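**Student:** Pasting a structure here, questions to come.
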Amino acid sequence: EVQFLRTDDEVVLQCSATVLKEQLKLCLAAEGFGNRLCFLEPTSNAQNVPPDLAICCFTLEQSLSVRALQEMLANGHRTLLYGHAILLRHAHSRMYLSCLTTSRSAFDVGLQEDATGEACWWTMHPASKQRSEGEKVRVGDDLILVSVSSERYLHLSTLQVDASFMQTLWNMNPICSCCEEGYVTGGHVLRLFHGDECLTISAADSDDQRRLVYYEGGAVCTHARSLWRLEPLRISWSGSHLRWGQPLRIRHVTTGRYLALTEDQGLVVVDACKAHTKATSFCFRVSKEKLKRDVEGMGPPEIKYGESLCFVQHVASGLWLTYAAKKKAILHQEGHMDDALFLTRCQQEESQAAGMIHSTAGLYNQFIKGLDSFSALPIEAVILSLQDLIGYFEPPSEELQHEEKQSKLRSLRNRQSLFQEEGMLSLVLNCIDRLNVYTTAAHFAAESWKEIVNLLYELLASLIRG
């Protein structure tokens, strides 16, 4: 059986390289908020360390002919045909893949806010005499991608990506496609509920050190700390319908860590580097009674948001996710009778906010550590991140209509809360305090220190403004 790519499918763009004499598959990645520049994410070492592949997801928003493109610029899911121009939306940041007027050392390739220009479109061509112009792009076909804007091939420099004149063969791998409505698929951000209670880790700056998992009720069910993203041990078709007993990792979104059984502490959350399969592989079980070769495609729908009750089991151990009797989660031999959980899907707005908090927090801890050493600096990214977060929290125009503004106001106040609860006020203050140890702009040595500090404060007010 063979599958074609249709518009509205989700895909990773994958290339290969022999590194240390060993072949390594890497996927096209980017951040969006904080950084627009594309980079490469290795997926070869997935069994030992999970790739951050939310950053690697691209939605095939459009596929047009040269004639259809030229016409649309002046002014039902389609199948991808060779010689077509495509529009790729970064699933994470909602930004489009495009080749940029800048160059760093051939152009640079990254993301742009709108799909307005010709920069964000790419025509796909056969990498072989095996395929013709106008023929359906098959899943697994080695292909070439030229930029409509620069007439240049997307390629891996040698590791990073650029719009060079030297070609590289790419693989478009399906993440997902049209799915059965209401069913859980991989890549989804969700909450795991127990009856008001949901599965969660502690709040920012806790003695917990954010390593332990709990069952908690109340406000948590509306906070980012209770969000988890489900990840299968697949690279291709990881966004297929989840199946009972199918092994998957459970990633905490804001923290980035992975739910794991550990030899020393039992059930904890664990850093990506330490998330080997045996430790971090879980599944959903219909029951606790004692006990399938994977398909290609969306597969059978088995788990339904809200209606399905699932017992969580650590695969390697067969232990049951359960509570101790806010109560602490543990993995246990027998578990409890009421261990069954149900899954509730997180909505886009609340979800990307949690994704932003994750990357922002990582970027700023990067900023913190370097200054600790002197007791590089990601300045371009930091001031970009800052300026982006400020636009994010920018109050709606006073000139906008009142009825819609009140709703837009609730959105802002919600975003702020999500950020505040994850200790972002503290984070920003932690940076402000670090920089103000230095007593001057020229005392620094450094050029944009005045702006980097200046912007941190501007965000602070934006995080507080009612």
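Sequential numbering from 1, following the chain as shown.
Per deposition record, X-ray crystallography, 3.0 Å.
Every residue, even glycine, has its Cβ placed from backbone N, Cα and C.
Just lifted these from Swiss-Prot, have a look:
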type    : residues                                : note
MUTAGEN : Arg138 to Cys (Swiss-Prot position 164) : Decreases threshold for channel activation by K(+), caffeine and 4-chloro-m-cresol. Decreases inhibition by Mg(2+)
MUTAGEN : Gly306 to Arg (Swiss-Prot position 342) : Decreases threshold for channel activation by K(+), caffeine and 4-chloro-m-cresol. Decreases inhibition by Mg(2+)
**Student:** Tell me which residues of the chain lie with their Cβ under 8 angstroms from that of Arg138 (mutagenesis position), as long as they are six or more apart in sequence?
**Tutor:** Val2, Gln3, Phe4, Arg131
**Student:** With a gap of 2 unmodelled residues, how many angstrom separate the Cα of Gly195 from the Cα of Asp196?
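**Tutor:** With 2 residues missing, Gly195 and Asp196 have Cα atoms 6 Å apart.
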**Student:** Count the other Cβ atoms sitting within 10 Å of the Cβ of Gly306 (mutagenesis position), across every protein chain shown.
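**Tutor:** Excluding its own Cβ, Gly306 (mutagenesis position) sees 12 Cβ atoms within 10 Å.
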**Student:** So 4 residues are missing between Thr158 and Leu159 in the deposited model; what's the C-alpha distance in angstrom?
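**Tutor:** Taking the Cα of each end residue, the distance is 5 Å.
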**Student:** Just how far apart, in Å, sit the Cα atoms of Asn75 and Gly76 across 12 unmodelled residues?
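**Tutor:** So the endpoints of the gap, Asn75 and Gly76, lie 21 Å apart at their Cα atoms.
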**Student:** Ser375 and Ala376 flank 12 unmodelled residues; Cα separation in Å?
**Tutor:** 15
**Student:** Going by DSSP, is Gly306 (mutagenesis position) part of a helix, a strand, or coil?
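**Tutor:** It is coil.
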